[PDB]
Amino acid sequence: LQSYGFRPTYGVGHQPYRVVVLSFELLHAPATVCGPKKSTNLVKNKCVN
Amino acid sequence: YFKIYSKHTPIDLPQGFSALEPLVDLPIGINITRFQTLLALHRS
Ligand SMILES: *[C@@H]1O[C@H](CO)[C@@H](O)[C@H](O)[C@H]1NC(C)=O
């Protein structure tokens, strides 16, 4: 296990980078995380769909 | 889905009718074939 010696006067491509990899999977459970459902206003006394 | 209905009504069981309403909705996925119960003992 060697170490990174990060100093501020380095060159881009030697400076530290924070990485976040995401991974989605749907095994067998018939509900879980999913994004937001948007809802608009609401009118009354009108034939509407 | 593991559903639970319940109701708490104040008063061998008596005789009457009372419909039970949904309590939870639990998207677990769990299989069940057996179960047990838990009781509060007397120690003091
Ligand atoms: C529950 O058990 C059955 C076999 O009795 C199996 O086929 C099924 O996949 C199991 N369900 C879950 C959610 O693991």
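Sequence positions for chain B are given in Swiss-Prot numbering; the residues included correspond to 200-210, 215-247, in order.
Per the header of the entry, the method used was electron microscopy, 2.8 Å.
Keep in mind that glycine also has a Cβ here, set from the backbone N, Cα and C atoms.
With a cut-off of 8 Å between CB atoms and residues at least 6 apart in sequence, the same chain places B:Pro217 near B:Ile210 (variant position), listed in sequence order. Swiss-Prot gives this note for the natural variant B:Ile210 to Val: In strain: Omicron/BA.2.75.
Within the same chain, no residue at least 6 positions away in sequence has its Cβ under 8 Å from that of B:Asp215 (variant position). While the structure shown retains the original residue, Swiss-Prot records the natural variant B:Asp215 to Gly with this note: In strain: Beta/B.1.351.
As a natural variant entry, B:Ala222 to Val appears in Swiss-Prot alongside the note: In strain: 20A.EU1. Following the DSSP three-state reduction, the secondary structure of B:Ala222 (variant position) is coil. Neighbour list (B:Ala222 (variant position), Cβ cut-off 8 Å, at least 6 residues apart, same chain): B:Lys206.
According to Swiss-Prot, the mutagenesis experiment B:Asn234 to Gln carries the annotation: Increased resistance to neutralizing antibodies. Taken residue by residue with DSSP, B:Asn234 (mutagenesis position) is part of neither helix nor strand, so it is coil.
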Open item on the list: Give me the count of other Cβ atoms within 10 A of the Cβ belonging to B:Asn234 (mutagenesis position).
Closed with: 5
